[PDB]
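**Student:** My questions will all concern the structure given below.
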2 protein chains.
Amino acid sequence: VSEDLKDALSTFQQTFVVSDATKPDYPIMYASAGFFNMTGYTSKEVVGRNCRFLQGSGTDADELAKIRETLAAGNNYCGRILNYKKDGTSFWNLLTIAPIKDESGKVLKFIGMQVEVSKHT
Amino acid sequence: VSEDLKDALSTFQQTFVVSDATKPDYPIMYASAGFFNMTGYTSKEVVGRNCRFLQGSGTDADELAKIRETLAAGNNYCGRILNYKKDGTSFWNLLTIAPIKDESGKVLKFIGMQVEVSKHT
Ligand SMILES: Cc1cc2nc3c(=O)[nH]c(=O)nc-3n(C[C@H](O)[C@H](O)[C@H](O)COP(=O)(O)O)c2cc1C
Ligand SMILES: Cc1cc2nc3c(=O)[nH]c(=O)nc-3n(C[C@H](O)[C@H](O)[C@H](O)COP(=O)(O)O)c2cc1C
């Protein structure tokens, strides 16, 4: 809440997840070290869930539409979206999603790199 | 993130490079084994080089402007760009660039994940 506090104890955390692209819920298969440090959810407990548990009231619906469109097309997504820690504390997520394709081009997984950043840049 | 990330991408035989954001022309520090297969260039040909050697006259200059802006801003970049293998073969490269930052929020590296993609030109 306090302005001076947030900046002095700036946490520029970074994590990634890998999700299964062959199931309609795009479930996390693996969440990297740092996921709990950033979000307050353990890397173990998020396995089998869709990453939308990080979203809340202020998350931009149009950005979510572009993500779904990316996953369906099998391409990539780059955005800065509003996410929420287990706490309910909001943070800005510099989110980069890329397809993990096999030898013949099949999209088997997606990787999502998540970077906590401030509101603008 | 970074070493764990490299390992996850390698586990799925992905093509990616890691570039130095502290050296001035973003030289490649690391090129995965998939890079040779995708481009015809070995890692040793390529380590120490800016990845612009993949470009040619068909490459969209407007996209390259978007990339320059991303790297100066420490943000991410998602696009599909026309690139050329060592033998001149032209292809779509779905390129995804994300920052790797330290404690400061200082960008140390960029990772660029590359996949050769068919055509919805
Ligand atoms: C690999 C991967 C990583 C993702 N990471 C996040 C994330 O960090 N924050 C978030 O809000 N959504 C993230 N998503 C997006 C959601 O999981 C979901 O795809 C999005 O909400 C759109 O689908 P929906 O409209 O059904 O919710 C990620 C998706 C994928 C597949
Ligand atoms: C990690 C990373 C990966 C990159 N991968 C590619 C690539 O696969 N193909 C390409 O044309 N450019 C790639 N680039 C972009 C070019 O290296 C260069 O940044 C771009 O051409 C803009 O700079 P310039 O206008 O000086 O050429 C990559 C850049 C970074 C930092």
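Per Swiss-Prot, chain A residues shown: 184-304, in order.
How was it done? The header gives X-ray crystallography, 2.1 Å.
The backbone N, Cα and C atoms fix where each Cβ goes, and this holds for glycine too.
Heads up, here are the entries from Swiss-Prot:
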- A:184-257: domain 'PAS 1' (DOMAIN)
- A:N233, A:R235, A:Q238, A:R251, A:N266, A:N276, A:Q297, A:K302: FMN 1 binding site (BINDING)
- A:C234 to A: No effect on the kinase activity regulation (MUTAGEN)
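What does the local environment look like for each feature on the list?
**Tutor:** Other Cβ atoms within 10 Å of the Cβ of A:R251 (FMN 1 binding site) number 11 in total over all chains.
Long-range Cβ proximity for A:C234 (mutagenesis position), meaning a same-chain Cβ under 8 A and a gap of 6 or more residues, is found for A:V200, A:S202, A:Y209, A:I211, A:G295.
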**Student:** Near ligand 1, which of the recorded positions show up if the criterion is a Cβ under 6 Å from one of its atoms? Options: A:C234, A:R235, A:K302.
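**Tutor:** Checking each Cβ against ligand 1, the ones under 6 Å are A:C234, A:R235.
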**Student:** Going by a 10 angstroms cut-off between Cβ atoms, which of the binding-site residues A:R235, A:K302 has the sparsest surroundings?
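**Tutor:** Sparsest of the binding-site residues A:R235, A:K302 by Cβ contacts within 10 Å: A:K302.
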**Student:** At 10 angstroms around each C-beta, which of the binding-site residues A:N233, A:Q238, A:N276, A:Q297 has the fewest other C-beta atoms nearby?
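**Tutor:** Output over binding-site residues A:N233, A:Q238, A:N276, A:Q297: least Cβ neighbours within 10 Å is A:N233.
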